[PDB]
Amino acid sequence: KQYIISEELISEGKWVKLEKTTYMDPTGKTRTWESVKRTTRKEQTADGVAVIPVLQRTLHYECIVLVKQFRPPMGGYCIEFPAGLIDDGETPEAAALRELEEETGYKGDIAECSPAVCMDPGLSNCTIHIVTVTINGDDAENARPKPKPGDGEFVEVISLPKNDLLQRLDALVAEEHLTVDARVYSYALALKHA
Amino acid sequence: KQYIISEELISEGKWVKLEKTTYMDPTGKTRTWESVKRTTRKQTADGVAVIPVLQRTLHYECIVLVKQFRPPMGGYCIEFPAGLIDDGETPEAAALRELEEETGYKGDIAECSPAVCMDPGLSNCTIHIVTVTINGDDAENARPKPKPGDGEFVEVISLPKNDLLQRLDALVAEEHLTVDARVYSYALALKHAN
Ligand SMILES: [Cl-]
Ligand SMILES: [Mg+2]
Ligand SMILES: [Mg+2]
Ligand SMILES: [Mg+2]
Ligand SMILES: [Mg+2]
């Protein structure tokens, strides 16, 4: 029933553009929307990946590995799943493993890979693959792991027990003034709700 | 250690603007970022998303989701019920209102998150995630009346909580919808729990 009629560029930066989107509503009326898009997306099945990294070690509770960074759009520090854009030609799985290692030092093993899922679909076309990766924390590769952050990347690693994730995120928010990512919070809620 | 120095307006529409953010990286180097913001924020957050747990006796517990055409995505998306918080509305009340408008269900607040970010690499947009239970055996939720505003066209989809990830994957595989990243993250954690 509904579909896009035209997309009109309003403003284009190096990384983000704003478009006037005209579409057909289900009554048969023409309407518009303001849409955000990235300029970086090519033939990738999605803009980016986010990694759910489950750190497993013998006689330890499983942990979820998270990153804390300054996010200029937010004006502040945010706690998120490790994440980055997919390079041209790169698979979502390779991007996930690469970004995890760059942001945390860990070398993971793929567990599963989502289809492309939308980040904020009332606002943008941005999509990611959510890639679940296990980290063998007993392997010596993953013993004293060093982040290899790229240029202008400054990442702190925070590993929290899966079995207490939501309370541990609450405590961090309580003691520190940072924002938790909505996907991280959702995942922590579902762990409680199960 | 990092902070915002200034923001330059690049382009403002009715609903959304694009800014160039100047910030100090942790080395003492000045850097720029292209950031998106909504023009609608007043508010604890821009928006609420509702995790609606439909509880009916002798039935599987369901998570109630909505399907709508999203102009920026150019396609249909499956999402938690959600919308912008009215200036001077509480997040809890926005949640019950949105849930009622989009689904017709009348529910009860279980918990409310702090403000969480939607896509902090791109935008400053934030939401409260509001877990709501719906007593599906109460007369007011018998034939639920969805009261959508102007230009909202919403299909309601209830899926069993204990198989949610498999059910969503099926809908993507067969219906060519995009699942929201927060919905997918919640679904994953339901599987990952224990
Ligand atoms: Cl619940
Ligand atoms: Mg990153
Ligand atoms: Mg990165
Ligand atoms: Mg809505
Ligand atoms: Mg609404």
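Note that chain B carries Swiss-Prot numbering, so the residues on display, from first to last, are 14-55, 57-208.
Heads up, header says this was done by X-ray crystallography, 1.7 Å.
Here the Cβ of each residue, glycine as well, is placed from N, Cα and C on the backbone.
Feature annotations, reproduced from Swiss-Prot:
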BINDING   B:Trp28, B:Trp46, B:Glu47, B:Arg51, B:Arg84, B:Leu98, B:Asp133  substrate binding site
BINDING   B:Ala96, B:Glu116  Mg(2+) 1 binding site
BINDING   B:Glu112  Mg(2+) 2 binding site
BINDING   B:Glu112, B:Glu116, B:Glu166  Mg(2+) 3 binding site
MUTAGEN   B:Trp28 to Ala  Reduces affinity for substrate about 8-fold. Strongly reduced catalytic activity and strongly reduced affinity for substrate; when associated with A-46
MUTAGEN   B:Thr45 to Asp  Phosphomimetic mutant; unable to generate ATP in the presence of diphosphate
MUTAGEN   B:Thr45 to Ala  Impaired phosphorylation; generates ATP in the presence of diphosphate
MUTAGEN   B:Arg51 to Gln  Reduces affinity for substrate about 15-fold and reduces catalytic rate about 17-fold
MUTAGEN   B:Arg84 to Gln  Reduces affinity for substrate about 5-fold and reduces catalytic rate 67-fold
MUTAGEN   B:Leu98 to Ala  Reduces affinity for substrate about 6-fold
MUTAGEN   B:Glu112 to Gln  Catalytic inactive mutant for both ADP-sugar pyrophosphatase and nuclear ATP-synthesis activities. Reduces catalytic rate 6300-fold
MUTAGEN   B:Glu116 to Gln  Reduces catalytic rate 2000-fold
MUTAGEN   B:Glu166 to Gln  Reduces catalytic rate 120-fold
Response to the item:
Minimal Cβ count within 10 Å, across the recorded positions B:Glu47, B:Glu116, B:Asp133, B:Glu166, points to B:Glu166
Discussion item. For the mutagenesis positions listed here (B:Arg51, B:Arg84), tell me which residue's CB has the most neighbouring CB atoms inside 10 Å.
Written reply: B:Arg84
Item to complete: May I ask for the distance between B:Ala96 (Mg(2+) 1 binding site) and B:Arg84 (mutagenesis position), taken between their Cα atoms and rounded to an integer number of Å?
Response: 13
Worksheet item: Cα of B:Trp28 (mutagenesis position) to Cα of B:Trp46 (substrate binding site): how many Å, rounded?
Response: 20
Practice prompt. Between any two of B:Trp28, B:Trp46, B:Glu47, B:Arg51, B:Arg84, B:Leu98, B:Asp133, the residues recorded as binding substrate, what is the biggest Cα to Cα distance in Å?
Written response: 26
Worksheet, complete the sentence: Reduced DSSP state (H/G/I helix, E/B strand, rest coil) at B:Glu112 (mutagenesis position) is helix
Worksheet entry | Cβ packing number for B:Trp46 (substrate binding site), 10 Å threshold | 21
Practice prompt. Measuring C-alpha to C-alpha, could you say which of the mutagenesis positions B:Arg84, B:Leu98, B:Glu116, B:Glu166 are within 10 Å of B:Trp46 (substrate binding site)?
Written response: none
Fill in: B:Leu98 (mutagenesis position) CB neighbourhood, other CB atoms within 10 A
20
Worksheet item: Is there any among the recorded positions B:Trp28, B:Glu47, B:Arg84, B:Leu98, B:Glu112 whose Cβ is under 8 Å from chain A, and which ones, in sequence order?
Response: B:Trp28, B:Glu47, B:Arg84
